[PDB]
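Take a look at the structure below.
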Amino acid sequence: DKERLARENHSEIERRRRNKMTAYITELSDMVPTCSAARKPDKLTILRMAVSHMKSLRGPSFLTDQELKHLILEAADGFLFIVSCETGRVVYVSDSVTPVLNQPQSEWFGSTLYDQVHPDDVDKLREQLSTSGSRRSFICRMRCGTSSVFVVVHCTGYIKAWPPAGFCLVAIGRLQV
Amino acid sequence: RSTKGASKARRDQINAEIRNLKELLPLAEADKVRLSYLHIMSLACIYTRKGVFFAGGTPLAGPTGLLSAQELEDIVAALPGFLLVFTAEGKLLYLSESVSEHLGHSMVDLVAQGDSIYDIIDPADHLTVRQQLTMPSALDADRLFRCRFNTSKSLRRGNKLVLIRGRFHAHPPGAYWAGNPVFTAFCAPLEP
DNA sequence: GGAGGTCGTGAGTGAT
DNA sequence: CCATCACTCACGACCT
């Protein structure tokens, strides 16, 4: 009577195999706007609405460049900044600097990276800033806290041209644990 | 004296629209080889939920592409850990392909055991993840805890302890997003 | 009777 | 080496 007891486990397995895809198609209807509703559609129609609704420039990277950027900042608890290679002034700083470094965007914008770091590194800072699509990476101190809402901020990025319309250093800066 | 011939067509149609789903997934051509049906359903539930989330939401602030796609990938790889963002219910939203080296199993191979965060983590630790996920982000943010993901040998259950660190964020409005804010997290291992 | 969906088995490949 | 699992995929009868 062991063969029926093994086919019982196989039965429960093949039942879970179907009650899991029932969940994957229900959670394919309970999230898409096309079938968010009224009459509940059949399975094949939910799969067809998924095939179609998926089709918006999907053929790799799994993530729109800017979506990946926003999720990098929102996940690594970092911020993005573009700095100058001669003047050192920041030409753009993310909204993430108030969450991470406890400073408003104004206290960075217009200022330079030199006024914001620990001076005994600023010289080596120029080494990273001085150009001579290349990779740049450096650990550096940064003044943390001006009001409510010093730390180490590992900065990683690349040197590109500066097309404001559309050299500068574009970098993501995250605090090390 | 039968009812077959029609069920045989409903299945071949459902399980061909599923292969349509599979061919439309934005993964590398080489990764779309084994892909069990319940694995294609999982990859689809992730992608078609990692859009809506972005579709109905506010267009992401900031300029248009300051960094190249390959540059963002290189930064993602340089990270001492792997990004992993999932909704408050448990459903995943984006697993970083940098996990290929911090966990052994790649991204694709890992979302096969299920779709929820509660499918990749060792069940014993599940309770922990629930208490740090029930309370939404009223003001409680920057949560941190630990769990035993699931490094394995190709089927199921050494299990690497990981230190989840992240804070809840804003969800777009709608039915599905009813008190379901997304929770980004910088996942890092505890045994380098 | 038809459109749709649920339930167990028989058979394959492979991990262990 | 062998058996025994875990998983997968299809295929029918069957319900409701």
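The numbers used for chain A are those of Swiss-Prot, and the residues that appear cover 85-121, 123-144, 156-228, 258-274, 303-319, 335-345, in sequence.
Determination method: X-ray crystallography, 4.0 Å.
The backbone N, Cα and C atoms fix where each Cβ goes, and this holds for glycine too.
What Swiss-Prot annotates here:
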type    : residues    : note
MUTAGEN : A:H94 to A  : Reduces DNA binding
MUTAGEN : A:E98 to A  : Reduces DNA binding
MUTAGEN : A:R102 to E : Reduces DNA binding. Decreases transcription factor activity
MUTAGEN : A:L112 to E : Impairs heterodimer formation with EPAS1. Impairs heterodimer formation with HIF1A. Significantly destabilizes ARNT?s heterodimeric interactions with both NPAS1 and NPAS3. Compromises SIM1:ARNT heterodimer stability. Compromise NPAS4:ARNT heterodimer stability. Compromise AHR:ARNT heterodimer stability
MUTAGEN : A:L112 to D : Interferes with transcription factor activity
MUTAGEN : A:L132 to E : Impairs heterodimer formation with EPAS1. Impairs heterodimer formation with HIF1A. Significantly destabilizes ARNT?s heterodimeric interactions with both NPAS1 and NPAS3. Compromises SIM1:ARNT heterodimer stability. Compromise NPAS4:ARNT heterodimer stability. Compromise AHR:ARNT heterodimer stability
MUTAGEN : A:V136 to D : Impairs heterodimer formation with EPAS1. Impairs heterodimer formation with HIF1A. Significantly destabilizes ARNT?s heterodimeric interactions with both NPAS1 and NPAS3. Compromises SIM1:ARNT heterodimer stability. Compromise NPAS4:ARNT heterodimer stability. Compromise AHR:ARNT heterodimer stability
MUTAGEN : A:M139 to D : Interferes with transcription factor activity
MUTAGEN : A:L164 to D : Does not affect transcription factor activity
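In the deposited model, 15 residues between A:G319 and A:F335 are missing, and the Cα-Cα distance across the gap is 14 Å. Rounded to the nearest whole angstrom, the C-alpha distance between A:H94 (mutagenesis position) and A:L132 (mutagenesis position) is 27. Across the unmodelled stretch of 11 residues from A:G144 to A:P156, the Cα-to-Cα distance comes to 6 Å. If you take the Cα of A:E98 (mutagenesis position) and the Cα of A:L164 (mutagenesis position), they are about 38 angstrom apart, rounded to a whole number.
Figure note: comparing Cβ neighbours within 10 Å for the mutagenesis positions A:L132, A:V136, A:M139, the maximum is reached by A:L132. With an 8 Å limit on C-beta distances, none of the mutagenesis positions from A:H94, A:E98, A:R102 reaches chain B. Distance between the Cα atoms of A:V274 and A:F303, which bracket 28 unmodelled residues, is 16 Å. Here the CA atom of A:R102 (mutagenesis position) lies 34 Å from the CA atom of A:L164 (mutagenesis position). Geometry remark: A:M139 (mutagenesis position) versus A:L112 (mutagenesis position), CA distance 11 Å.
No coordinates are deposited for the 29 residues that fall between A:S228 and A:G258. The C-alpha atoms bordering this gap are 12 Å apart.
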